[PDB]
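Below: the structure, in structure tokens.
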Amino acid sequence: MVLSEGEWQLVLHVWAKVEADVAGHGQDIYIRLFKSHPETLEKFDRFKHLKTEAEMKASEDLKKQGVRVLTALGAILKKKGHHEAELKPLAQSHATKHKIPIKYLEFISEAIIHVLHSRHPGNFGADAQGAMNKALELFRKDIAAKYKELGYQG
Ligand code: HEM
Ligand SMILES: [O-]
């Protein structure tokens, strides 16, 4: 699939607000993912012991992880679909090292949309949410194809 430039601009205008405080947005996204789909926390060997939202919020390592994840995703979005180089290493680590099914990529995509809808009504109206869903679907579609090339079902 292919996004229009207008759609990419709606994605990048909300991402500019995320970048005001990437750490805080990453904590909210993880808290939402782990609360909504608790099975996903089991994939993180360093964090799977966390029991409550308060513990998740206080984890300096989880906060650092969130920054890494949103910064990598932000670099993919800024390529506006020309993200083959960025997707290579990520697909390899997520298929082979971490073993993250496509379904769990759908769960984190849902969590990102939920947090942007909550924090950024000014830049996350219906058209902008639609454009971000398209961008994240494109990301998952391209990751899934790479998973298959790498020998992972997903
Ligand atoms: C937007 C989708 C995602 C992005 C951009 C992303 C990005 C990253 C990056 C950049 C790293 C560090 C380098 C690497 O190992 O590749 C990482 C590590 C990791 N990712 Fe993801 N990730 C995503 C989704 C997920 C999901 C949904 C899960 C699990 C349910 C997951 C599980 C992990 C784990 C377990 C690690 C190792 C963390 C640690 O060092 O403790 N990832 N991810
Ligand atoms: O992650």
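Numbering starts at 1 and runs along the chain as it is shown here.
Note: Cβ is positioned from N, Cα and C throughout, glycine not excepted.
Annotation for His94 (heme b binding site): spatial neighbours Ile100, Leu105, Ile143, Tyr147, criterion Cβ-Cβ under 8 Å with sequence separation of six or more. The heme b binding site annotation in Swiss-Prot covers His94.
Secondary structure at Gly122 (variant position), taken from DSSP and collapsed to helix, strand or coil, is coil. Among the sequence features in Swiss-Prot, the natural variant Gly122 to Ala is noted as follows: In metmyoglobin.
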